[PDB]
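K.L.:
The structure under discussion is supplied below as structure tokens; questions concerning it will follow.
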Number of protein chains: 4
Amino acid sequence: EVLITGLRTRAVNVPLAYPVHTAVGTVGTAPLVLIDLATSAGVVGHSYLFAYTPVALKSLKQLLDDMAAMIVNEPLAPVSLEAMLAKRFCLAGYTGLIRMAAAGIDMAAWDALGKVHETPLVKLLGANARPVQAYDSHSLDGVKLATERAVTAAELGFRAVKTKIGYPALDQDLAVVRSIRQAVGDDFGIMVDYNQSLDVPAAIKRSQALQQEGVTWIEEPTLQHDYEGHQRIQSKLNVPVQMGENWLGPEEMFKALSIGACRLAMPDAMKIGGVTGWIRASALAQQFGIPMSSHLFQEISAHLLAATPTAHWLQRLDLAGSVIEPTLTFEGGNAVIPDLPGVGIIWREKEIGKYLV
Amino acid sequence: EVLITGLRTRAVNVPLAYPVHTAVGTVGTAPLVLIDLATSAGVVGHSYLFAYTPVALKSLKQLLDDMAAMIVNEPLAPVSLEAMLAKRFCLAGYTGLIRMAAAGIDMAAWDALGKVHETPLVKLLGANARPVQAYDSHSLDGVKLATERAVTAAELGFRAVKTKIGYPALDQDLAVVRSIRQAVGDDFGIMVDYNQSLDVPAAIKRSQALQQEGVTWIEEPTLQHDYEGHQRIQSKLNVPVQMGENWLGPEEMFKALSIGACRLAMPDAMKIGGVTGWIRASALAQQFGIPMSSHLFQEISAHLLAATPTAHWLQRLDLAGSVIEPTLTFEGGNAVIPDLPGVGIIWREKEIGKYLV
Amino acid sequence: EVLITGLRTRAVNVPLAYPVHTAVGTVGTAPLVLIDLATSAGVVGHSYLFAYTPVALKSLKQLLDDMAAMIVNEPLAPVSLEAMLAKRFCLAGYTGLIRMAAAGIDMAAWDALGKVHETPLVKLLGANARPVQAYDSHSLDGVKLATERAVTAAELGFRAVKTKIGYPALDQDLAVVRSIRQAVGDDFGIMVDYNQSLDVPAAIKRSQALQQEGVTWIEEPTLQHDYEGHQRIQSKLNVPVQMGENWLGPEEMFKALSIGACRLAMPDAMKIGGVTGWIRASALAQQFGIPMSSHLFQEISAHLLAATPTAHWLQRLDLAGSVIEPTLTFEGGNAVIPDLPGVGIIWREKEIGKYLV
Amino acid sequence: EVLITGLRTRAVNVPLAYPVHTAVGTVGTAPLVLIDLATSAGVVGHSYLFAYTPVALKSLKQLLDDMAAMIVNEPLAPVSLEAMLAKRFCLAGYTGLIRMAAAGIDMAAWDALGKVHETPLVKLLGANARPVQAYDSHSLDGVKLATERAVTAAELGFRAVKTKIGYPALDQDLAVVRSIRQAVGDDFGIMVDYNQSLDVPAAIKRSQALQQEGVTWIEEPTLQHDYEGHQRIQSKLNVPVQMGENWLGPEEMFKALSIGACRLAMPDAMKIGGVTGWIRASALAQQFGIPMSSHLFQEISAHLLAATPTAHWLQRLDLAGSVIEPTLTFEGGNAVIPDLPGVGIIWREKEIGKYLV
Ligand SMILES: C[C@@](O)(C(=O)O)c1ccccc1
Ligand SMILES: C[C@@](O)(C(=O)O)c1ccccc1
Ligand SMILES: C[C@@](O)(C(=O)O)c1ccccc1
Ligand SMILES: C[C@@](O)(C(=O)O)c1ccccc1
Ligand SMILES: [Mg+2]
Ligand SMILES: [Mg+2]
Ligand SMILES: [Mg+2]
Ligand SMILES: [Mg+2]
């Protein structure tokens, strides 16, 4: 009855409100692929993908353009659709870019399904909208900018911020954390992210020092694929190890959880497999007793977390703000799902034109 | 926006088309509780519960009548509803009758949600209807009746039947299986169910003898709660051990799968937690690499299996046929989801009146 | 020779001497089912069941009334009786309400058996009465009431109290514990109960802070069915994790102990399976090296603990005091078994009439 | 001293000498990306990539074109190069297409390094050329074509063939194997590949039946990422389970071997990480006691296997034969490394022009 009738993609490089500082340099734009899924019902589903680096941008888009053929004229049944794609890409490898691409389609399919039924996604999922606590996500900023950004966050009502650490010396790491703490007060949450930058022993050493500072969590201390190493680090800490942003599919999540690699999880709506993947991941998290946060995709994550039994935090990091309407709002540090069919993603066409690649 | 406005239950004892023969005697009726969930939208959700024994019938109904208060005036958000109930019953114990009761409400909530959206449940779930292979479910019938019933099944187009075994002597067990095989032919599926009747060593001995006969699976050889014993039995067999009908919630399923207690699973829509529980169970099954079949509740199971990544068999066992319209049909041994909003459960009011308890 | 001749049940809502404060509100009554088991010998056995919530009260009673038939005219052989019931309810699920019901019958059967032999239960069990140290059980009371109640306990001679914690903030938790400690002195026992209210990481964090305060034990930090989570929490602590109140049967206890989920146990005479279940549980506790305390049912628990090899504490919490004679006494913080045949439960009929439901 | 000066890629769809038959249909072409790595020394390194499906072809090429920038002006030090890329793609995910791309560069870098030193790759690797036993790789051909192809193989001197199985019915599987055996004789090797097509229980059942036929190995019985499932299947067999073609990097291989998922391995030079990845994989295989075969890339695999301590079989499957010189030869079923610097890959430019995409 409801069919998929077309797929259109547009590659853009959009300005970032909060320039991300790295050891490498300063990056003020994000490589995104915007997706429009047309249907026989007159509704158009929308999603976006994050490419991480501009090196992968055009390849991503082209990959989508080339997959369009397999999905056109198929029913708008996201679950059935995902299984078909999993089977089409089983030799090539259903992971990495291919998996990211499929996830973009899933997310758009689900947004369209919500439009057909005139209902917010969260409601289609069987749950009620609820406000979700969010933390403001910052970067490898230095003591001055880090504290600054943290003070503003608090001013805007957030009760937690995340900072990137992993300086050449541990003492720099500690300097950042201390200055934030001194400025925001003793309760406030301070999450730290190492971005896979340390080896196991270094991780244990730096982390035990942070643990004494009072951090909320320690995120991705070592190489993401090294589940066993994360487990070793975790085993020497009281503070929780957080991870999950790099899991491609619930099957990677399953592996990591099976060995007790972490005490917290934070899947990425895109890497986990879209709405379909998230729902699977949320069941795993519940069973393993793991509090589940989100990574990127703030708009859809708000919906997804409201339906998650072990929902923990929402990551505030606005990637697509320059080309979308501001329907998701933050009131007293909690994200508010807009009362709009689907995900509530509405393009700012005029702006898109500016960033086109 | 859409609220739950009332709950009405009716306890009945309905005639069974296929009298179930047991070691105890012959039982021709089923103790069921029929549920009607009213909503602010004008739609009425429907489900039924199976009480197993008439000893538990009135208690079940009364338990529902007493819970009505906690759900009335709550939004029709099955996922949110389940979490609320899990928290209300956490001291008393969210399992057994209480859990069965909550599952009845879940199933009705989901049927109503489908009505509000004018869509079949399977579609609301994100999948397409597909035909599901079914097996005809029989009892501890004796050689004559067992073969008879099996011949009729084949005549009606089924490609598999399940028989109950567990006679005083192994040789009786084998006599039943052989006569069926001789009558239906070498391909046909023959599933056997021990109904928790043996001890571990007996189980291993009888099962190895059956394995040589050519059975499809060996179901519940020993006490259901003994996961470790099932694992021991499984470890000495090539044929698959099947289990799951007695798991109360996905958390029991998780325990059993964690220790490799079986190679097949067959949750009961009621005991697993309704639609909400099934969806969770299906994610677990996928991750552990377990083919998932259903137990009872044929009407809703047809929908649920179409959305299950590792869907295996549908159990044909008509409990409520005397008081419901025949919307689910069997065409060439596969179950066909009716094209009707919700689950497609429609009462035969006039008949209900007859069976009322 | 001695037969069971009848079963009569009465549902009551009795006033509580110590109103239990919860996050929800104040509850001053308990939903109980009082049981009378008649025999051919002229003796009448007595027990009671706790329903937790009034939502389950009528269902419980009705369930008992409906089981009466299976037990009448059966010999007064509690062990044989339990096995029969386990087999009758094997499809429906021998757990939850059904199991609680069976346990009520067990307890009454054992009380009657003691009457037939004119001997206190403890003696029928092969042991001598001994005084058992008890702790006074309080609730989520706030700093003021908590300290108050604790001072009175000490005044009455108790050497330990249990308080419920799990406030929105850890610091509230600590405030309660500190004020009690300050008031009762440094030796006194302070047991804390989280009532399944935290997630694993929160549990580890709060518990390590309490451990520094000097608490006796940490009870049910997370969801009761999550044995593996309890093990994780336990693994990061020196203080003992206590659990067991929610185990339905010794088979659940066996599972939890098998994975080292706790260092202390505290089965509930009702949930564990009555006298028959307790005796089994006590053997397990001995073998696993676990000190065993009781949960509720103070009257019978006094007898049961005197026969328990690893007996630890008796929980003083008077549920049925308003409708029973005060035969169990407390002398210098130890419970004294009354010298009376059976359990020494004697109804205050006139009061019962008042609370009838 | 020796620098990388440029990267040129060409996407082609080349005819296959042996049309691969699938359940889907007949495919007579291969989507390949041909790579030319220019250097400051005047030498040009060559490699090719296999895209599996034409859906991924253009995306692959574009991805390479976009990475060219990061490698140009870098020294020709394949080991150092790989580490740089691993670090550049750590957020995006160093797996899937990105990893395949990097592997193409590695292979070309190593071919160029051999050219600079005027030596065959195998010799640069520290080993001597040796002839490697090869098996002729066929498809899901049917009884007639399968036997035919097998008879020709034997005629050309091969001592083993691989066939694809996984028919709707087991009996079809067995029919293929039997007819081959009957035609080639009792010694001859018959390898079978299920191509991830079965579930665990089906896998165990079909495999035990094959094991009785006398097959050389059972390849990829179930989903590639399910290491644990492969282990279960392996555990019920004497015949070896073979796997490895889908491992992306030695880190995936490490995971699978750690749990004993198989008794044989067969990494793909491209998916494993090129020359650099293969060398790492070969050390793992040696330590775990695993015989190591190759998957695709026959030209380079000949070199790689000669340097592999546990070398087992070379897979003969000519993907790029239409656009390259025939320097690798087969003499009496063994592959002979050509005596030519590098890998000995020489384009047939005139033919390339024909297949360009
Ligand atoms: C640093 C990060 O890992 C995070 O979680 O914030 C991140 C990863 C990828 C893109 C943006 C941010
Ligand atoms: C025998 C049974 O276990 C089955 O699976 O068929 C069954 C159990 C409970 C009610 C009816 C049938
Ligand atoms: C709080 C509690 O868990 C305890 O152990 O005291 C409790 C549980 C159930 C009823 C009363 C008290
Ligand atoms: C069937 C296969 O798995 C093999 O090993 O031969 C194969 C996989 C991918 C491309 C070609 C061949
Ligand atoms: Mg991160
Ligand atoms: Mg069964
Ligand atoms: Mg408690
Ligand atoms: Mg293969």
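Chain B is numbered as in Swiss-Prot; shown residues: 3-359, in order.
Quick check of the header: X-ray crystallography, 2.1 Å.
Cβ atoms are placed via backbone N, Cα and C, with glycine included.
Pasting the feature list from Swiss-Prot:
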- B:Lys166 to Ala, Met or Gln: Loss of activity (MUTAGEN)
- B:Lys166: active site, proton acceptor (ACT_SITE)
- B:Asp195, B:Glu221, B:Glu247: Mg(2+) binding site (BINDING)
- B:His297 to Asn: Loss of activity (MUTAGEN)
- B:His297: active site, proton acceptor (ACT_SITE)
K.L.:
Out of the binding-site residues listed (B:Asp195, B:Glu221, B:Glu247), which are within 10 Å of B:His297 (mutagenesis position), Cα to Cα?
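P.N.:
The binding-site residues passing the 10 Å Cα test are B:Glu247.
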K.L.:
Give the helix, strand or coil assignment DSSP yields for B:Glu247 (Mg(2+) binding site).
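P.N.:
B:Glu247 (Mg(2+) binding site) sits in coil per DSSP, no helix or strand.
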K.L.:
If H, G and I count as helix, E and B as strand, and all else as coil, what does DSSP give for B:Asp195 (Mg(2+) binding site)?
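P.N.:
For B:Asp195 (Mg(2+) binding site) - judged by DSSP and reduced to three states - the answer is strand.
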K.L.:
Looking only at C-alpha atoms, tell me how far B:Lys166 (mutagenesis position) is from B:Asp195 (Mg(2+) binding site), rounded to the nearest Å.
P.N.:
5
K.L.:
Excluding B:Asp195, B:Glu221, B:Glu247, which residues of the same chain place their Cβ within 8 Å of the centroid of the Cβ atoms of the recorded Mg(2+) site?
P.N.:
B:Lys164, B:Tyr196, B:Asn197, B:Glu222, B:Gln244, B:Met245, B:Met268, B:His297
K.L.:
With every protein chain in view, how many other Cβ atoms are within 10 Å of the Cβ of B:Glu221 (Mg(2+) binding site)?
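P.N.:
Around the Cβ of B:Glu221 (Mg(2+) binding site), 26 other Cβ atoms lie within 10 Å.
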K.L.:
Taking 10 A as the limit, how many CB atoms besides its own sit near the CB of B:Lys166 (mutagenesis position)?
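P.N.:
Other Cβ atoms within 10 Å of B:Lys166 (mutagenesis position): 22.
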K.L.:
Let me know how many other Cβ atoms fall within 10 Å of the Cβ of B:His297 (mutagenesis position).
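P.N.:
A count of 24.
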K.L.:
I'd like to know which of the recorded positions listed (B:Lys166, B:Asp195, B:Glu221, B:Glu247) lie near ligand 6, counting only a CB under 6 Å away.
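P.N.:
What lies within reach of ligand 6, judged by Cβ under 6 Å, is B:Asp195, B:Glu221, B:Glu247.
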